[PDB]
Amino acid sequence: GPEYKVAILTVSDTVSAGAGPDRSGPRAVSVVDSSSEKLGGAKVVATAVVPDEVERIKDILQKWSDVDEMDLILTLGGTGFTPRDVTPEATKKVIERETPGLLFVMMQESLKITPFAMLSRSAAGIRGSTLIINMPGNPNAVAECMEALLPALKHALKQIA
Amino acid sequence: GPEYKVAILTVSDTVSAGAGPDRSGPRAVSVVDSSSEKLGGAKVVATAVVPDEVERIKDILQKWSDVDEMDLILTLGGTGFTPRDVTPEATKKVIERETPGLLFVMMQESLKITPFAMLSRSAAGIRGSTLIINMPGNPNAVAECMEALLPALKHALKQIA
Amino acid sequence: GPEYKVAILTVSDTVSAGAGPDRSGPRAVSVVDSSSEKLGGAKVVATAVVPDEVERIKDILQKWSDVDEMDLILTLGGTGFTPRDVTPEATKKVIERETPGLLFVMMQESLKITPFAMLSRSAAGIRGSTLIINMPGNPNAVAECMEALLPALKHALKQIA
Ligand SMILES: Nc1nc2c(c(=O)[nH]1)N[C@H]1C(S)=C(S)[C@@H](COP(=O)(O)O)O[C@H]1N2
Ligand SMILES: Nc1nc2c(c(=O)[nH]1)N[C@H]1C(S)=C(S)[C@@H](COP(=O)(O)O)O[C@H]1N2
Ligand SMILES: Nc1nc2c(c(=O)[nH]1)N[C@H]1C(S)=C(S)[C@@H](COP(=O)(O)O)O[C@H]1N2
Ligand SMILES: [Cu+]
Ligand SMILES: [Cu+]
Ligand SMILES: [Cu+]
């Protein structure tokens, strides 16, 4: 396996219900893969889809961190202002140590692209030796957020181990 | 009534005691009114003044969100570093979901005007279908903070419904 | 004594164990001293070193705030992503009121220097009449963070009294 095991969680009632395909997940996998060396040897080893339900989100984040030994979890979607956007709230429950600088960089860089970046309520932090980062559900958002992180994310992953 | 009901809470021991007039409140109303179309049809339907007392602030934020069906609450003042500045602490108690990107944009844009922007401890978030945003008590601050939000605030209000 | 009493806490297992010298502490003292007038009359009156242990950090922050009447506490180190970096978590337990704008400015300015700024998880806030600010353990980091704060830090200290 890879130096760093990455898992991608798509959070979406629509995808989870089989009402539409996942358009964000593949973009996230592609960005991680294509940045594998810049990330210190990262590979996406697992994906999953959950609905916009705090308990479902918490359960997968806990399992992937505590049991499956993932190193990086990216979540996609559920960070906006609608009532069903609960990804940050689930995330804040599971993380042990907050990582606000990652949020800062994502926001700073995303705002250069679109003012609608301000509507992302993404959270991020560390549980055990797993880094968890919320990204927006727009496919273009993940690539932009990863580019913002890439200069330091390899070192984040080194440090958490 | 309007598409979006806005309420403005001035937080000030001085104004509340009748020791001075409200100079921030009218500026906040003026900025919202003059931006009504950019905001998707917003109108200020109510104002109030409370002292720098956490319970008084909490009570009005809860009433306006839970009973009076306000869509946007702007608070003015009580965000600084003095012992009596408790607006953020009251706000954090009543919000259900944090909206850090709004804080980011307000800070980012305010710092371009004055380094004293860093002394604002404003909070923001959603309770029910009510968006609550703390702004500084300086009259010039509200206009600057609203300009920072205006590119996306209409969509924030659409989403929370 | 000075108008403002400053205390500097170096947080480091290595320094605390006598395994290396403190290289950050002296730089922090030097930056405060050399900025004493810009800070409104600040002087570093005390330093200490603690290990990367939440209880040890909490205890000194509480003592310096509650008993020793310090006005500004700068902590150095323990803000990164390694398991032993627990300074922010200790800090969040002791502060009463968060001061996110200080964190914003430090991050914003630090990112101009190095992308590794995003790996700082520094916290900051007020306890009583004591302002507490976490800075990174890199000696160059303290100078850069203080320069970012200096335009408004005197007024922060005036306000907290
Ligand atoms: N980099 C980046 N960030 C972004 C976007 C984007 O296109 N690029 N879309 C925004 C929009 S349009 C919103 S509504 C929020 C929240 O999205 P979410 O609910 O899908 O997670 O993310 C914002 N963040
Ligand atoms: N945009 C903007 N933000 C601003 C200001 C301003 O003039 N414009 N004044 C600052 C000052 S001088 C302080 S002390 C804090 C806190 O103000 P408050 O306590 O009145 O809420 O807001 C800051 N934020
Ligand atoms: N201004 C500034 N901030 C900075 C740095 C710096 O050199 N200058 N170093 C960074 C690095 S390399 C990391 S790993 C984090 C955390 O450092 P800490 O664990 O020593 O506190 O701070 C970051 N913040
Ligand atoms: Cu959107
Ligand atoms: Cu001020
Ligand atoms: Cu580092």
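The residues of chain A that appear here are 464-624 by Swiss-Prot count, in order.
Placement of Cβ uses the backbone N, Cα and C atoms for every residue, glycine included.
According to Swiss-Prot, the AMP binding site annotation covers A:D485, A:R486, A:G541, A:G600. Other Cβ atoms within 10 Å of the Cβ of A:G600 (AMP binding site), summed over all protein chains shown, number 24. When secondary structure is read from DSSP and collapsed to three states, A:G600 (AMP binding site) falls in the coil class.
Positions annotated as substrate binding site by Swiss-Prot: A:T542, A:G543, A:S573, A:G600, A:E607.
Applying an 8 A CB threshold to same-chain residues 6+ apart, the list for A:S475 (mutagenesis position) reads A:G483, A:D485, A:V512, A:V513, A:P514, A:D515, A:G540, A:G541, A:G600. Record note (Swiss-Prot), mutagenesis A:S475 to D: Reduced molybdopterin binding. Loss of adenylation activity. The unchanged residue is displayed.
A:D485 (mutagenesis position) carries neither a helix nor a strand DSSP state and counts as coil. Swiss-Prot documents A:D485 to S as a published mutagenesis change and attaches the note Reduced molybdopterin binding. Loss of adenylation activity.
According to Swiss-Prot, the experimentally introduced change A:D515 to H or N is described as follows: Almost normal molybdopterin binding. Loss adenylation activity. In this structure, A:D515 (mutagenesis position) belongs to neither helix nor strand by DSSP; it is coil.
Within 10 Å of the C-beta atom of A:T542 (mutagenesis position) sit 23 other C-beta atoms, taking all shown protein chains into account. While the structure shown retains the original residue, Swiss-Prot records the mutagenesis experiment A:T542 to S with this note: Reduced molybdopterin binding. No effect on activity.
As a published mutagenesis entry, A:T542 to V appears in Swiss-Prot alongside the note: Strongly reduced molybdopterin binding. No effect on activity. A coil conformation is recorded for A:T542 (mutagenesis position) in the three-state DSSP classification, outside any helix or strand.
Record note (Swiss-Prot), mutagenesis A:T542 to A: Strongly reduced molybdopterin binding. Reduced activity. The unchanged residue is displayed.
Among the sequence features in Swiss-Prot, the mutagenesis site A:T542 to D or N is noted as follows: Loss of molybdopterin binding. Loss of activity.
Swiss-Prot gives this note for the published mutagenesis A:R547 to E: No effect on molybdopterin binding. Clear reduction in adenylation activity. In the three-state DSSP scheme, A:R547 (mutagenesis position) is classed as coil. Listed in sequence order, A:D476, A:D515, A:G541 are the same-chain residues at least 6 apart in sequence whose CB falls under 8 Å from the CB of A:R547 (mutagenesis position).
A:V557 (mutagenesis position) falls within a helical segment according to DSSP. Swiss-Prot lists A:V557 to G among its mutagenesis entries, and the accompanying note reads: Impaired folding. Loss of activity.
Cβ environment of A:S573 (mutagenesis position): A:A580, A:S583, A:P599, A:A604, A:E607, A:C608, A:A611 lie under 8 Å away, each six or more residues apart in the same chain. Here Swiss-Prot notes a mutagenesis experiment, A:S573 to A, with the remark: Loss of molybdopterin binding. Loss of activity.
For the mutagenesis experiment A:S583 to A, the note given by Swiss-Prot reads: No effect on activity. In the three-state DSSP assignment, the secondary structure recorded for A:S583 (mutagenesis position) is coil.
According to Swiss-Prot, the mutagenesis experiment A:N597 to L carries this note: Loss of molybdopterin binding. Loss of activity. For A:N597 (mutagenesis position), the number of other Cβ atoms no farther than 10 Å from its own Cβ, over all displayed protein chains, is 29.
Cα distances from A:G543 (substrate binding site) to the recorded positions A:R486, A:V557, A:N597 are smallest for A:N597. Here the C-alpha separation of A:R486 (AMP binding site) and A:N597 (mutagenesis position) works out to 16 Å. Residues A:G540, A:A580, A:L582, A:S583, A:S585, A:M598, A:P599, A:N601, A:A604, A:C608 surround the recorded substrate site, their Cβ atoms falling within 8 Å of the Cβ centroid of A:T542, A:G543, A:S573, A:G600, A:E607, which are themselves excluded.
For A:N597 (mutagenesis position) paired with A:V557 (mutagenesis position), the C-alpha to C-alpha distance reads 12 Å. Each residue contributes its Cα atom, and for A:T542 (mutagenesis position) and A:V557 (mutagenesis position) these two points are 16 Å apart.
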